Amino acid sequence: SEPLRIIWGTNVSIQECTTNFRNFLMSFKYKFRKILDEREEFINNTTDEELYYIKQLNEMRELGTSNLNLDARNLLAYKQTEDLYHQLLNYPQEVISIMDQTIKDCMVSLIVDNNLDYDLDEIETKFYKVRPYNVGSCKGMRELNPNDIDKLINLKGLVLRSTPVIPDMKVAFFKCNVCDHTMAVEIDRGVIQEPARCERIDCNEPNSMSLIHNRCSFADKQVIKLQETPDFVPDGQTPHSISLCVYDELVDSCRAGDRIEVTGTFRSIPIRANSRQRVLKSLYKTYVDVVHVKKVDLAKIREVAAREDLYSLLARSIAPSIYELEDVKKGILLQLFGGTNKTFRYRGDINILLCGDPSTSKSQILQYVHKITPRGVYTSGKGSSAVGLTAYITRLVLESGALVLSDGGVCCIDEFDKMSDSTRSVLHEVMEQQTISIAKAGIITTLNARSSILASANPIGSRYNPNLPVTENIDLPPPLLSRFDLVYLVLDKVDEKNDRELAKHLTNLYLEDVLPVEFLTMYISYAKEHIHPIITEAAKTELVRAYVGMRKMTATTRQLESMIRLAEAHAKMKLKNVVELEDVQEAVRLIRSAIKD
Amino acid sequence: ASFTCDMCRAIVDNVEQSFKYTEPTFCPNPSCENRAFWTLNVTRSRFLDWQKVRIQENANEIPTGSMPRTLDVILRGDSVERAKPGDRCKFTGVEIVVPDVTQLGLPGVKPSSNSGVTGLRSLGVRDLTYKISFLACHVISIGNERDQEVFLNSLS
Amino acid sequence: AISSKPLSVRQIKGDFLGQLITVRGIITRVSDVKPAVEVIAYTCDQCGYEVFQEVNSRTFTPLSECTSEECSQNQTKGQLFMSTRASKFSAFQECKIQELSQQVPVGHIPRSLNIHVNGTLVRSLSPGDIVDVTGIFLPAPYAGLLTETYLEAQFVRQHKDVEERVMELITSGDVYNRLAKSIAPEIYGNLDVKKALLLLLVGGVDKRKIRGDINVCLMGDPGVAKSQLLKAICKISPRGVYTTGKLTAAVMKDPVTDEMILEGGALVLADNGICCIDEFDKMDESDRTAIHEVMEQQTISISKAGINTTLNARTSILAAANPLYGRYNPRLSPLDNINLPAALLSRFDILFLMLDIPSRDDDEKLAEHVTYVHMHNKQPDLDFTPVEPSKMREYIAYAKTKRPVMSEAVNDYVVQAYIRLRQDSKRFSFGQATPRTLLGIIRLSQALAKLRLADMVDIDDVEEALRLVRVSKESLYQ
DNA sequence: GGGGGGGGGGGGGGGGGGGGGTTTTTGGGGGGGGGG
DNA sequence: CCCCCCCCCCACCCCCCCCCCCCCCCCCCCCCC
Ligand SMILES: [Zn+2]
Ligand SMILES: [Zn+2]
Ligand SMILES: [Zn+2]
C-alpha cells in the first residue's frame, strides 16, 4: 500500500537503519563499551552511566559545531545497533548519510523535547556530520583488492604532500540571458543538470540559461598522497602510495611528513583516454574518500617553585643518567630558560659550547636537551643527510636550514669544530642578529632564525691538551668562540675516584628501574609562557660592579649582555618576575667560571 | 566588446565578456542570416588594464617550515603594478573561481587534455574544472623626489 | 608439449601468439593491484531496471540512453549511471619479466615481456623472483600492423618445528665455536673476527634509551677480500642488506612514472637489522651524516620538499674499509692509512684491522685451497661440519628473544676490569678505553649471555667479551 | 453549440558531412675546497 | 691567504559535433450535424 525506502542492492530498510541508529545516538551509555572490551571489571557507575552521545551532542551544540567522532566499536557494544555496524562497513555512504541526517534530527528534536530555547533557524541552516573511526583492522595499503571497492576501510601511512584546496561545485547557479531570471541546480553525481528551457512559463526560451560560475556554491576538496609506511613494506621493492580525497573542515587535517590513520570508503572511478572523448580506460583509478583522520599542572608548578634546592634539582634532572658535570648541567638548564626580548634587536637566546675529548658524554648531553626542548633540532656542523645547517636555494625554491628550522628551540650541533667555512661565516648574523640574509631569485629578506645553539666540538686529533688554550686545541676561530655565553671542557683524563664512580653509575642503569624528568618539560613550558623578568634597580649596580671587576681582572660588553641574559633566565627559574641580586650573582659566578676556561 | 557582422555591416555592442573570449550568437538585423561570423571592432570595444600577480604565504607565518601555499591575484585598472617582486602586501577584493577556459570551448584553441563537472551543453562530453583566484580591487605594501616643492607640498 | 617447455623471452617468436606457453625469467618490476572491469553495471534513473556492459578491451565507451525495453518500449529516453557496487571488477596487475643472464646471447641486451595477471593469481609475482610463468601469449593493438604483446598469466612456478629443532643444536654443543666457524665456512682463520661478527646478529639488551645494536668495522688490506665475509653475514641475518660507500634517505621522486615517493635508504631497510657497508672509506658527506644520525639516535631525518620526518633506523652497522695507496702500512695509524675520520671510528664497538701478511706457511694453504676450487669446481672438505643458514636462524631467533638481566657480581667485575684497562689507557692510538668501551663490554657480554640462552649475564661472558675487545685492540698494531 | 476534419506551422529526429587527435652531452657561470 | 681546480646546476579511422531536411504531430479554424 506504500513505498519503501531501501538501501539499494541490500533490502535494508532505511527506516529501520534510522531508528537503530537513533536508539544508540540517544540512550547509549558508556558502561556498555567496557563490557565489549577487555578489563570489564573497571566499569564504574558514577563515570559510566553517562548518556555518552547526549553529552557529546550537548557540548557540540554549545559549541555550535557540525562534527561528531564515533568509535565504531560502540555500535557493537549496543544490542539494537550491532547490525548497523555491519551495514556501516558494507554500505557506508548510505548509512553515513542516514547517520548525518539523524544527528541533525537529534539536534532539532532536543531543543523542542529537552525544550530549552535555542536558534532553531541556526540548526536548520547547519549541516551535520558523523566521523566513524576505528572501523576495523588497519589492513595494508598493499593488501587492498577489488572486493573493497565500496567498503569503509582503515589505513595507516605517511603524508607526502597535499594539493591546495580545490573548489568542488555543490550547486550550479544559472541565469537566463533574455529575462535575467535565476535558478539554483544541485550537482548530482558530479553532473550539471542543465535546464534546457527557462523555468518561467512567461519566458520559456530554449537554450537561454547560462552558468554564472562565481555565483555557484562550492564545497572544499583536497587530494593528499599517502605513502605506505616502511613498517609494512616487503624488503625488496618500493613502497606503494594511495591518493586520498578529503573534504570541508577535514581539509588540512595533516601536513607533509605526518604519519596518520584515515578511516574512509575505498572508492574507484574510471579515467579518460583523451578529454575530447567519452572513451574510458578499462581499469579504474582507486582512492579512499575519508571520513575521519588522526595522527600517529599549575598547582604542582607553584608547589615545586617554592623549593630552595630547585636550581640543583632541575639541573641534575636534565640528564641523571650522566655522571657529574654539574656546572654544565646548570648552564644548559639556564639555556633552556633563556632571557627576554625587547622592542626598539636584543633577544632572549643563550648559547653554549662543549669541547674537550671526543669520546665523552657531550653527545648524550646534546641528545637529552634535544629530547627536552619543544621545537629544537639535532644536526652536525657539515654536510646534509637531506638536512643541513644553512638556508639554501634549490629546485626553484628556498629551503630553510636546521638553524632556521630551530626557530624558538635549541639547535644542537655536533662536530662543531669540523664545520665548513661558509657555515662558520653564516653563524655570525644568527649569533648577533638572530637572522640570516637572503638576496636571490627576486626575494630579499632577513630570514629570522631565533635559535639558541648548543654546540659540541672537539680537539684536533684524538686527545685534548689542557696545557694549551682552547683556541690552540680547537679548530674553530676565536671570534666565533667568543660569541658563546658559556663554554665548557669535558675530558677523559684518568682518575679512579671519578672513573670508578662513573662506571658504577653507568652499570647500575642496567639493574635499577627526586628526579622530575617528565615534569621538567611542563615546568619549562609554563615558565616560558608566564614569566618575563625585568631587571631590579639594585641589580643595575650589581651588574656594573661585577662587570668592572672582571674588566679589571679583559672583558667586553658582550659579557655584560650575557650576564643580563643569564640573570633573566635565572629569574624565569623559580618563576620570579623580577631579576634579583642573587640572580645577577649566579649569572656572574657561572660566567666567571666559564671565561677562565 | 563590439562586433560587426561579416555578411552585413550591422554592429553588436556592449557585449559583456565571460572568462572566454565571447562573441555574439545572433545578428541584430532581422534580415540577416548570420551566427558566429564576426569581426571585433577594436576602436569601439573597451579594454581594461589587467595584471596577474602570484603571492605566497608569508615566511614568518608558515607553521613548521613546510612549503608555503600560493595564490593567483588579478589586479585591474588603476590598481595594476602597485605590487612588486619580493614585496609584502595586503590586498582586498573578491575570492573567485576561474574555469579552465580551454575546456570550456575557445576560438582557435584545442581543449586541454581532478575530475570536473559535466553535462553543461557548452561542454558536450568535456568536464569543467576551476582554479581559485583573488580579484583584487585594492593594494598596499606593508613591507628621489629631489626638489623642495615636490617634497614640501606633500607634508602636513 | 609446448606449454611444458621453459622458453627464454627472445625465443618467444611471433608464431607463438595465441598459444599457452611457459616462459623462464626474472621479474624486474611489478605494478600495484588495480581493479579492471569485467561487467559494468548501470542503474537507470527513470525506470530502475539496471543494464550491463561486458568489457573485452583496453578501453570502452560508457552507455547513456536506457536500452532496456522497460524504457525503450515506452520510448522513454532514460539515463544510465554507472554503479561500482553492482559492477563486477576483477583484480588486475601488470608485471614485466626479463630473460636471465644465462639466456642473453653474446653482446645482446636482455629482452623483456609484459605479464598480465588476473583474478586469484594476482600478487603471486614479486620483483626479483626467478620464475616459470605459464600463460597465453597474446597481442594487443596500439605503428600500423606492428603489435604490442603480453603474456596472460595462468600458472606460476617459483625457483626458490623450530622451537624444538633448535634443541638439536643446543644438545649438539660447542655452539659458539661451531656457529662462528660457520660464518663463511670456506674462509680460513680469523675466528676472532667471526666470533665478533656473530654478536652483531644476537645483539645486546636495550632498556629505558640503552641500545641493543653492536657495530664493527673491518679495516686493512683489500687483499683479504673482506667483501665476501660481509656478503655471507648479510645473508645470515633475517633483515639485513648489503651496500657500498660508492645510504642516506631522500625524496627520490620520478621513479618510473613522474611520481612522488620518499626513499628510505638502506639504513632504514636495515631497521631492526644489519646494514653491511662495503667500501666504507669511499662514502660522501651526505652518507657520513646519515651514518652519524643512525649510529647515534637510531633515526634518519628529512627536511626536504616540505616533508619533515624522522625515519626509524634501529640498525647495527657492519663496515669494511680499505687503505689509501692500496696497502696498509702497519707502523702508521689507521687514521694515516684510511680515509675515515677518527670521531666516527670512535663510535664503533669493535674495530678489527685484518692485515694481509705474506707467509711461507699460510700462502701454500691458500694456494692449495684456491687451486682445488679451480681444479674440481667446488670448495675442499672443511675438516668440520658447518651449520646451514636457515638452521642457525632458529638459534639466532631463540638467542634474540632470550634477553638476560644484569647481576651484581658482573657489575663489580666490569667496573674492576674497566679500571684495569684505563691504567693502560693512561699513556699511541685511539684504541684506549672509554665509557663507550665499557658500554661495549656490557653490550657484548650481554650478547654472549643471549647466545648461551641464559637468564643472567656471567663473568664468563664478560671475560670473553673483554678478550674480544683486547684482541681487537691489539689487531690495530698488527 | 459542439465535434470532426483539414490545413498549416513548429519541433524533433535522423542522417550526412567534417574535423581533430627523459637522459645525455656541451658549454658556461658560480661556489666551494685543497695545496703551496 | 691566494689561486686554481673541480664540482654543481642549468638549458587513417573513429567520435564528437553540427547542420540540414523531412515528416509528423498538435493546434486552430471552419463547416456540418
Ligand atoms: Zn527566461
Ligand atoms: Zn548580419
Ligand atoms: Zn530505463
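To match Swiss-Prot, the residue numbers of chain A are left as they are there, and the shown ones run 174-469, 505-552, 557-607, 614-731, 741-780, 792-835.
Going by what the header records, the deposited coordinates were determined by electron microscopy, 3.2 Å.
In case you wondered, yes, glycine gets a Cβ from its N, Cα and C as well.
According to DSSP, A:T572 (ATP binding site) is assigned to coil rather than to any helix or strand. Listed in sequence order, A:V708, A:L709, A:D710 are the same-chain residues at least 6 apart in sequence whose CB falls under 8 Å from the CB of A:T572 (ATP binding site). According to Swiss-Prot, the feature ATP binding site maps to A:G568, A:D569, A:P570, A:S571, A:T572, A:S573, A:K574, A:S575, an assignment based on sequence analysis.
What Swiss-Prot says about the mutagenesis result for A:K574 to A is this: Loss of MCM2-7 complex helicase activity.
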Tell me which residues of the chain lie with their Cβ under 8 angstroms from that of A:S573 (ATP binding site), as long as they are six or more apart in sequence? A:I530, A:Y531, A:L533, A:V708
List, in sequence order, the same-chain residues at least six positions removed whose CB sits under 8 Å from that of A:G568 (ATP binding site)? A:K574, A:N676, A:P677, A:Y682, A:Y706, A:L707, A:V708, A:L709, A:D710
Short of 8 angstroms on C-beta distance to chain C, which of the listed recorded positions (A:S571, A:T572, A:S573, A:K574) are there? A:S571, A:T572, A:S573
For A:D569 (ATP binding site): intrachain residues, at least 6 apart, with Cβ closer than 8 Å: A:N676, A:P677, A:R681, A:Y682, A:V708, A:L709, A:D710
List the same-chain residues at least 6 positions away in sequence whose Cβ sits under 8 Å from the Cβ of A:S571 (ATP binding site), in sequence order, or say none. A:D710
Cβ-Cβ neighbours of A:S575 (ATP binding site) (radius 10 Å): 22
List the other residues in this chain whose Cβ sits within 8 Å of the Cβ centroid of the ATP site residues A:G568, A:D569, A:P570, A:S571, A:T572, A:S573, A:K574, A:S575, in sequence order. A:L566, A:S674, A:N676, A:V708, A:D710
Tell me the Cβ contacts of A:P570 (ATP binding site) under 8 Å, same chain only and six or more apart in sequence, or just say none. A:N676, A:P677, A:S680
